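Engineer: Below: one structure in structure tokens.
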Protein chains: 4
Amino acid sequence: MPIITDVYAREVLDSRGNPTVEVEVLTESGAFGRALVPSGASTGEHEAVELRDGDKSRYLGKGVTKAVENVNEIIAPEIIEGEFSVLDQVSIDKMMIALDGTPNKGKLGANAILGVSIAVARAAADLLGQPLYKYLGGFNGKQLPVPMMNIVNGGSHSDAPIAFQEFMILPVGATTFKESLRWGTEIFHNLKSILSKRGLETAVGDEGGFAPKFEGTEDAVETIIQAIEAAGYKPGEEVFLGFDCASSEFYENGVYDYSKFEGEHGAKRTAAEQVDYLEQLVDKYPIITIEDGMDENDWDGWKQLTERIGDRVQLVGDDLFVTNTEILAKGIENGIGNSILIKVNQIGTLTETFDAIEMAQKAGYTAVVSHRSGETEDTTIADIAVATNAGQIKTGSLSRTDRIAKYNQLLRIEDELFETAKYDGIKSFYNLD
Amino acid sequence: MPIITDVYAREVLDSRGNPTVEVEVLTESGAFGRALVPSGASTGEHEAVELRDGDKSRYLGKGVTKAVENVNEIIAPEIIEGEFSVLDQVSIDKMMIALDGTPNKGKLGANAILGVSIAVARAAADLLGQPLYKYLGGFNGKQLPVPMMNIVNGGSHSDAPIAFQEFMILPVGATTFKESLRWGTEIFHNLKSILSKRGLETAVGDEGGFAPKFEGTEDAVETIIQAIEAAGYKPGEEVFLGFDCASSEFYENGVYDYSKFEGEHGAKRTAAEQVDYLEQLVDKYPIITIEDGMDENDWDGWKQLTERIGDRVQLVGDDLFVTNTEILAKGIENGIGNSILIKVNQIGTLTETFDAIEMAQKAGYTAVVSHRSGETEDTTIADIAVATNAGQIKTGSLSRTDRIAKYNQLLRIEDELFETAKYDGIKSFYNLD
Amino acid sequence: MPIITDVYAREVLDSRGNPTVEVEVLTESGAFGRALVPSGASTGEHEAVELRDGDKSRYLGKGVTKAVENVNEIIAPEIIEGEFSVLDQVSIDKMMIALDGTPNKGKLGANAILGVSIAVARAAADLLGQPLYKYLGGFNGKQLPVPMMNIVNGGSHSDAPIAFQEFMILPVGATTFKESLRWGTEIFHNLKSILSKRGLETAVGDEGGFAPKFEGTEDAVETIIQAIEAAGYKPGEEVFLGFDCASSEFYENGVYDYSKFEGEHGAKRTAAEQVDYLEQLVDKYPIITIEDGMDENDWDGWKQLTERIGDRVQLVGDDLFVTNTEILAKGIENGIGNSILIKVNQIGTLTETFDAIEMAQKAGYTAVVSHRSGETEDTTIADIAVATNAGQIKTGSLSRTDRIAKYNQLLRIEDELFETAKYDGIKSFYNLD
Amino acid sequence: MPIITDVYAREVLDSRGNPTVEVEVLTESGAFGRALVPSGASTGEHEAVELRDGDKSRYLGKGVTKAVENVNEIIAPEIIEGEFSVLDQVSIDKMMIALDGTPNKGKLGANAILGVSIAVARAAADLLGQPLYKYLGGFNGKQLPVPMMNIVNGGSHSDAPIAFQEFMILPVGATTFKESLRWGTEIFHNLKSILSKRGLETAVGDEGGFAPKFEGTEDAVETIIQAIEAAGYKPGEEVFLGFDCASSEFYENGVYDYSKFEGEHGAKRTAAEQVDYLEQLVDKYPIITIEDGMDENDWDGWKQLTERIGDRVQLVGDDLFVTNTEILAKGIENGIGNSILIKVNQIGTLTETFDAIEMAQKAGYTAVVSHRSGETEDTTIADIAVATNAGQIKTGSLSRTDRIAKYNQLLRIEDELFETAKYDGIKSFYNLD
Ligand SMILES: [Mg+2]
Ligand SMILES: [Mg+2]
Ligand SMILES: [Mg+2]
Ligand SMILES: [Mg+2]
């Protein structure tokens, strides 16, 4: 019996110890779904906005009681009085969008809306007795993603003289996701040993990776490569590197100003020099993906970067696109990037999330389903990656259950799929030559 | 409906990126339970042994394929062919204990056995439609625990000149668990700010807390107190401190050798001087609980410590008791400690876990249900704490979902209990007079 | 379907031929529970009070039509209109406590309230298909009690020159409850034969035991020991003795006045001499438990008694505590007694009963679940003893179904538990050295 | 649904502390019945034999492990392998009779057979959702019995100089059973007061009544009458007396020898003088019923007694008929008595019990459904009395739950019947003119 009979929100905590929204949905027959909403460390703009309370007497102003109230007192009665079927996902998502009535979900909160959106879908899958990836994506959802695994952090997430925010490993050469996960974990533990022996810090950041005091970018990259090799894997064949440059954080007045993070002698690069520099790095090192290599508003620079190395390196828009199909469409039309980081809570409904993934795919772009800095015990993004046969995921390093829970769910999905599972390895990069 | 029809194990990852056991149980009617096992020890004279593979080609020898196979090929057929009801928890636990046939669960593995033990109970609660805490503890399970929250680490978990392994905060004075959690989180964020302003490290360890380069024990303690106050709480009334001294890690040849961690000039204390020192600390600072203040084999020293401050300070045996009712019984008979840290995987079944909690309670000891360093997305320990009205829990700092998931489950339990919930605050320490 | 749809009370008779309350509860799905309420011969004060009609035209004023009406016309509609789930025991108990609104349950009657409280729990266990002890106590309720079996009566329950109200046997050395019951029964029949041969009376009193015209206390005790030995059992190893002194019934103006029951030459003992006397008896005879050895208000005397023999003899507060957690807490804080007699109807709800048991256990006291002088065909107290692993029960001699029904239910519980049952024998006395 | 899937026996205790048989029956759908068997006789030419173990190491040889084994190992597999419907009562009873194959049920035991017989019927009523009296007797079972209530005992059940075994009160003049029960209880308590004031014993015997040291038969009778009046009732209109003379216990060699119980001067009466004596008593006192007034083999004396007073006094055969339809038929044919005491366990199946009741009724005799000295918490005889509209029951005095449980069940039956219940009072004696 599919009619939704209860929609209930509560305030819980995320992986950084900040409040977030949890929603539970029940049907008449007792089918049940629970969703928890993630939260970003920094937000691109043109984005759906999370509602926070700003009551400095609670949680330093980061309470989400208003968003919770919006679910319990506004959204819930609309759903229950409307006698919506739990199966009518698009109808419910459209209803919430209209109920809020603003372009950025700023009245009810993207956190209120997404909690309900995901909890409904989870309840629907429970009702049908379907794996969530098959409910979401249909019968042919079967492709496990290549994980891009955080390993070293820089920029504003570190004190080392390194401008790029994040360095990742990608176990592209593995034959299964289960194997890929083991490779990454082995490399992580090997790097930890290397860091310890060098007297560098091995405590972890928000994503479960390291932020060691390397000498600079080349030291960081070569040390990761050292770990890959020590673990017994082949860089540039079995395991590749990725960056999240987060270049907007050091771009100002037409200059990519590396002195912001790399000390007084750090290079001040024009957009042309920035492209040259990224090209030099991908020629020197086995780098298969670069996120936000150019500034969020530097469309000319993005075009040049894409013309320069886009045939052989994935170029992921994060801050560039902010999971916004209007911006994505503009990107596609202008030959900008070849991949998009998909953040469910940046847009705020599952319907819109899937629309963005579909738009990307139909343009020959990859859609990389992503975590946020503040995660939860929710593992829905694992199922979204498989539902859409996305082929890639970005969900953290190899420690902290806020990351590992997603990897464990991918293990379960691959196990359940059995002989029907596929892991396409390097062929996951259908956006590249 | 209740006959178990499937028992299935798989290898997943824990919060440190090490393999562990997951088990799923199904009944004929489709009731379902999933358990994940936290990290343990593969050796240790008096505790239950986790089984690891030792295949250095996988996960550096830390695979759990053998334990998984033991579930799938040995335990599962015994259960299924035996037509055990999912409700017959004690029967199933006793059967597994006999099936392994060794005192330390070293044949099948405590990790195999506990995975099944917990998954069965979770499936039973699902079958009955009961909250797990009520299934486990009966109708009167209703007391939320005071959380002892990791905040600063020392000893072998840090590079600072501090011998004690862990410092904790306890929001004893809160009126509800939900408020207690907020207090702790606010204190955590305030400490983080204080550390940053001092130029100390704010990256986190395995339990989600900090390991800053303090000048020593007094600096650490006073800085935590500073954070408590900055967050707006009263030390020694609303919020107390706790230690895990892990004193076995610096005791040798009859000496508590603080020079092991606190540099060349660090004190070498006899057992008498160790007791004097702990007494001095509890007289100076608002310390309500001390774990492993004396060495695991220094029973004479434990007795002296208990006589000295046990009337007004909780004295928790962890390494002292290793969740072993034979050792606990010896402790009780000899007036040793007044609390025990209860680690489900250290004993290996829910039945034995509950027996240990009950033995402790009936002696006027508190039973503090505990996490391990390697945790998972499992939240069963939250329900165990409420089921037994234990009154205390030790499940980590205020970051990392491996910890926060337990706190979120306690929020859900308190919410569900509604007007029947109780949080006893300082009266939780029924072991103190 | 757990919502309570009917709550119905009727006036029935207890084992002494006095009216009492019966309540039946039904759920929407047809789950059913029936409870009957016991009644004491004499009442301690500070107690929940039973409501009687005082209509001397019916049952000599002992009718319970008002209490029955209070269930049918006040409590029942509150429950039914409230749509309470039969599983929400604590909520329903708290609701009734508030509905009555007085400290002693004197408006609605403790008999009205307890009838509903127990019938609800019985219906809940029926709904879930659980044994009542597992519903009440959770999965680990498995310990059968050592029974303290009435055998000889004195004081105001006899015409013999004996001040103590009750003498009991305890089959502590048996390996199972089933064996323990047989031992007691054999001893009972042997005593009956001994009494008959001596020309003493073998008719029974309210609890199913004897009140023979012995020469005094030593005659009674030695004759019981004679019966134990004649039955082939070892006094002070296999079978121990117990007293219920009911000392309040002969204490006045600071004197334990044995002349009240033992004739003109009976000793008038100070509190100090009373302690000396009880100590002498426990040194001479295999006495393991003494109930109400000191007067209900003689706290100094209780303290002295507890210091004197409390390490090796159980000291049970009955009139001392009147199943009142405020009085119990005061006792615990002052080192008074080491056991409490738990009378469900003296407090009036299952929630409060369990709270009292838990408070006792967590203080290292035993909780002895008890009958009343006026019993019924209800056997709930058997399930309460096992639910809480209490380890002891006091439910009568070895005749009269008002007593034997409880023993039969313990047989069924032990049978059902099969290999999971435990009977701890002497180790049941965890309150003693 | 109705096929019997489990038949299980266990050894429990009766109201005298002697072992007896309990049986539980389950159907495929979970319908459930439990029966307990009352005390019987292990020898006796014309009745069904209870089987006892004779192992003097257990319960003084009174164990029923063999009868229990006969159920579990012989009867149960026949039923289960036979796929008998729980509704097929007569088939099952006939099968057991044939399975035992002896006239007195001495191979399997009448206690084994009756336990199964009753448990089956109780399970059938549960399956159908019918009150047991309607299942047993059809839609028109509605007549509550006049209770003949034990109050004073003599003969071998007392030490007083009184030959008759039992004196009873019968609240014939009440308008409902519920009122009749109150009358009896009030009389019982009034007698107790009278006895206490006279310094006579008020402890109770097996049936819950008194055995005081009266001066003789007239003292006993007149004192009971005093109690009736003191309670406010009219002897010989509202409340009548009954005897159980148990005359076989003092008849030998053609003489009713009252000197056996009434001292050296007690009358030695011929059968003619015995009839004269009983006639004198019924002329002097309001006696409506006499059980076993003549010896079990004195058929000529029974005939004379019946001719003398049978038109106006009920004459109940107990030892005369031993619930044996062959003996009853002989009695009917010869004009012997006008009532039979029906003891379910004396014949051993419900089918045979109902056949005996029917034979009696069709002869214009009353069938008085009876307890035994050793009773249990079973209340089936209450339902049998109503099922057959018997109009009378003999189930004990007004104390002990072994008796009171039956009266409570009659209260429930009358309550359930509501406006359809009937209590025929004096018209219940349809055998008298
Ligand atoms: Mg980014
Ligand atoms: Mg520790
Ligand atoms: Mg008492
Ligand atoms: Mg008779």
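Cβ coordinates come from backbone N, Cα and C, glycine included.
From Swiss-Prot, here are the annotated features:
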| type | residues | note |
| --- | --- | --- |
| MUTAGEN | C:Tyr135 to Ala | No longer forms homooctamers |
| MUTAGEN | C:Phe139 to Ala | Significantly impairs homooctamer formation, no enzymatic activity |
| MUTAGEN | C:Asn140 to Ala | Significantly impairs homooctamer formation |
| BINDING | C:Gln165, C:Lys343, C:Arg372, C:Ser373, C:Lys394 | (2R)-2-phosphoglycerate binding site |
| ACT_SITE | C:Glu207 | active site, proton donor |
| BINDING | C:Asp244, C:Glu291, C:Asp318 | Mg(2+) binding site |
| ACT_SITE | C:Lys343 | active site, proton acceptor |
| MUTAGEN | C:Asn389 to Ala | Slightly decrease in homooctamer formation, octomeric form has about 50% activity, dimeric form has none |
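I would like each feature placed in context: is it buried or exposed, what are its neighbours, and how far apart are things?
Structural biologist: If you take the C-beta of C:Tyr135 (mutagenesis position) and look for same-chain residues 6 or more apart in sequence within under 8 angstroms, you find C:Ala121, C:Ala124, C:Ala125, C:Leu128, C:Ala387.
Reduced to three states, the DSSP call for C:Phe139 (mutagenesis position) is coil.
Every protein chain shown contributes to the tally, and the Cβ of C:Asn140 (mutagenesis position) ends up with 26 other Cβ atoms within 10 Å.
With a 10 A radius on its CB, C:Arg372 ((2R)-2-phosphoglycerate binding site) counts 24 other CB atoms from all the protein chains.
DSSP gives C:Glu207 (active site, proton donor) a coil state; it is part of no helix or strand. On its own chain, C:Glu207 (active site, proton donor) has C:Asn150, C:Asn153, C:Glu166, C:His371, C:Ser373, C:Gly396, C:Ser397, C:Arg400, C:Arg403 as residues at least 6 apart in sequence with a Cβ closer than 8 Å to its own Cβ.
The secondary structure of C:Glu291 (Mg(2+) binding site), as reduced to three states from DSSP, is extended strand.
Within its own chain, C:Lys343 ((2R)-2-phosphoglycerate binding site) has C:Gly40, C:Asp318, C:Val322, C:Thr323, C:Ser370, C:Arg372 as residues 6 or more apart in sequence whose C-beta sits under 8 angstroms from its own.
For C:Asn389 (mutagenesis position), the count of additional Cβ atoms within 10 Å of its Cβ stands at 24 [all protein chains shown].
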Engineer: Including all protein chains shown, what's the count of other C-beta atoms within 10 A of the C-beta of C:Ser373 ((2R)-2-phosphoglycerate binding site)?
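Structural biologist: Around the Cβ of C:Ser373 ((2R)-2-phosphoglycerate binding site), 19 other Cβ atoms lie within 10 Å.
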Engineer: By CA-CA distance, flag whichever of C:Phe139, C:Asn140, C:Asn389, C:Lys394 among the recorded positions is nearest to C:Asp244 (Mg(2+) binding site).
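Structural biologist: Of the recorded positions C:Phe139, C:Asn140, C:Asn389, C:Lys394, C:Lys394 has its Cα closest to that of C:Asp244 (Mg(2+) binding site).
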Engineer: With a CB cutoff of 8 A to chain B, go through the recorded positions C:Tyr135, C:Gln165, C:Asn389 and name the hits, or write none.
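Structural biologist: Answer, by Cβ distance to chain B: C:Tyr135, C:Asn389.
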Engineer: Setting C:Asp244, C:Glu291, C:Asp318 aside, what same-chain residues sit with their Cβ within 8 Å of the center of the Cβ atoms that define the Mg(2+) site, listed in sequence order?
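Structural biologist: Along the chain, the qualifying residues are C:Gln165, C:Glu166, C:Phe243, C:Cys245, C:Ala246, C:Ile290, C:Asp292, C:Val316, C:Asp319, C:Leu341.
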Engineer: Specify all same-chain residues, apart from the site residues C:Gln165, C:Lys343, C:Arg372, C:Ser373, C:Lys394, whose Cβ lies within 8 angstroms of the center of the Cβ atoms of the (2R)-2-phosphoglycerate site, ordered by sequence.
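Structural biologist: For the (2R)-2-phosphoglycerate site, the extra neighbours are C:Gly40, C:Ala41, C:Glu207, C:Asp318, C:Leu341, C:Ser370, C:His371.
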Engineer: Looking at the recorded positions listed here (C:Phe139, C:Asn140, C:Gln165, C:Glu291), whose Cα lies nearest to that of C:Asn389 (mutagenesis position)?
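Structural biologist: The smallest Cα gap between C:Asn389 (mutagenesis position) and any of the recorded positions is with C:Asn140.
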Engineer: Give the three-state DSSP assignment (helix, strand or coil) for C:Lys394 ((2R)-2-phosphoglycerate binding site).
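Structural biologist: DSSP call for C:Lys394 ((2R)-2-phosphoglycerate binding site): strand.
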Engineer: If you count Cβ atoms within 10 Å of the Cβ of C:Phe139 (mutagenesis position), leaving out that atom itself, what do you get?
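Structural biologist: Neighbour count, Cβ to Cβ under the 10 Å cut-off: 25.
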Engineer: May I ask which of the recorded positions C:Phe139, C:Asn140, C:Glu291 is closest to C:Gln165 ((2R)-2-phosphoglycerate binding site) if we compare their C-alpha atoms?
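Structural biologist: Considering only the listed recorded positions, the nearest one is C:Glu291.
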Engineer: Can you grab the distance from C:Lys394 ((2R)-2-phosphoglycerate binding site) over to C:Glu291 (Mg(2+) binding site)? Cα atoms, rounded to a whole Å.
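Structural biologist: With distance taken Cα to Cα, C:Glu291 (Mg(2+) binding site) is 11 Å from C:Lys394 ((2R)-2-phosphoglycerate binding site).
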Engineer: Roughly how wide, in whole Å, is the group C:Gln165, C:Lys343, C:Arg372, C:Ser373, C:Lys394 that binds (2R)-2-phosphoglycerate, by largest Cα to Cα distance?
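Structural biologist: Per the listed residues, the maximum Cα distance equals 18 Å.
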Engineer: Give me the Cα-Cα distance between C:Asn140 (mutagenesis position) and C:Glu291 (Mg(2+) binding site), rounded to a whole Å.
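Structural biologist: If we compare the Cα positions of C:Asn140 (mutagenesis position) and C:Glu291 (Mg(2+) binding site), the gap is 29 Å.
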Engineer: Among C:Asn140, C:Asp244, C:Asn389, which recorded positions lie by ligand 3, judged by Cβ under 6 Å to any atom?
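Structural biologist: Among C:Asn140, C:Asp244, C:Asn389, near ligand 3: C:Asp244.
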